Amino acid sequence: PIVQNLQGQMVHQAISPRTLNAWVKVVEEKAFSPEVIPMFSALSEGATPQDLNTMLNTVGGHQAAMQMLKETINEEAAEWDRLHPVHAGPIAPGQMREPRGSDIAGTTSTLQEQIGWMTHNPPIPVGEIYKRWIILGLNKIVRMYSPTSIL
């Protein structure tokens, strides 16, 4: 959960116990269901890496689930590069860079770093991006579980 200071700045307020608690309760009465993917995405409307990470770690802890989520996230990143390219070259001494999705992946970007990308101009939706990624995996997980139930 991120909020905007009174003066004029972007800061996060870490995760919440009531949220994680309820979540845990959900996951419990859910178990990576199609009714938790939406609840998680919403709950992670604009959460940070530590938050989404916390909620992710909070989950049961299935290497299989996490595995797929890992592959998925990696996929999203790839697509990021596929879409918007980037030639890692020179850059002014102090100029920010965009290491493709890999950045939103949290591989080169952290909490503060991500905050900047999201608190920079233009504002990088590193949050919503990651949220979509994580959700992407969860979706893939829920998809795998179900025997392809399409129209």
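The residues of chain A that appear here are 133-283 by Swiss-Prot count, in order.
According to its header, this structure was worked out by solution NMR.
Backbone N, Cα and C define each Cβ position, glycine as well.
DSSP gives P166 (mutagenesis position) a coil state; it is part of no helix or strand. Swiss-Prot lists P166 to A among its mutagenesis entries, and the accompanying note reads: Loss of infectivity.
Per Swiss-Prot, mutagenesis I169 to S is noted as: Loss of infectivity. The Cβ of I169 (mutagenesis position) lies under 8 Å from the Cβ of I267, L270, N271, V274, each on the same chain and at least six residues away in sequence.
Under a cutoff of 8 A between CB atoms, and with a sequence separation of 6+ in the same chain, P170 (mutagenesis position) has no neighbours. Recorded in Swiss-Prot as a mutagenesis result, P170 to A carries the remark: Retains infectivity.
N185 to L appears in Swiss-Prot as a mutagenesis experiment; the accompanying note says: Loss of infectivity. According to its DSSP assignment, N185 (mutagenesis position) is helical.
Record note (Swiss-Prot) on the mutagenesis of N189 to A: Reduces binding to human NUP153 and CPSF6. Reduces infectivity to non-dividing cells. Retains infectivity to dividing cells. There are 10 other CB atoms within 10 A of the CB of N189 (mutagenesis position), with all protein chains counted.
Among the mutagenesis entries in Swiss-Prot is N189 to D, noted as: Reduces binding to human NUP153. Does not affect binding to CPSF6. Reduces infectivity to non-dividing cells. Retains infectivity to dividing cells.
Listed in sequence order, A237 are the same-chain residues six or more apart from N206 (mutagenesis position) with CB atoms under 8 A from its CB. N206 to A appears in Swiss-Prot as a published mutagenesis result, with the remark: Loss of binding to NUP153 and CPSF6.
Swiss-Prot lists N206 to D among its mutagenesis entries, and the accompanying note reads: Loss of binding to CPSF6. Does not affect binding to NUP153. Retains infectivity to non-dividing cells.
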Hey, how far is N189 (mutagenesis position) from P166 (mutagenesis position), Cα to Cα, in Å?
19
Pairwise CA distance, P166 (mutagenesis position) versus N185 (mutagenesis position), rounded so that it is a whole Å:
20
Same-chain residues at least 6 apart in sequence whose Cβ lies under 8 Å from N185 (mutagenesis position):
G238
Near the Cβ of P166 (mutagenesis position), how many other Cβ atoms are there if near means within 10 Å?
14
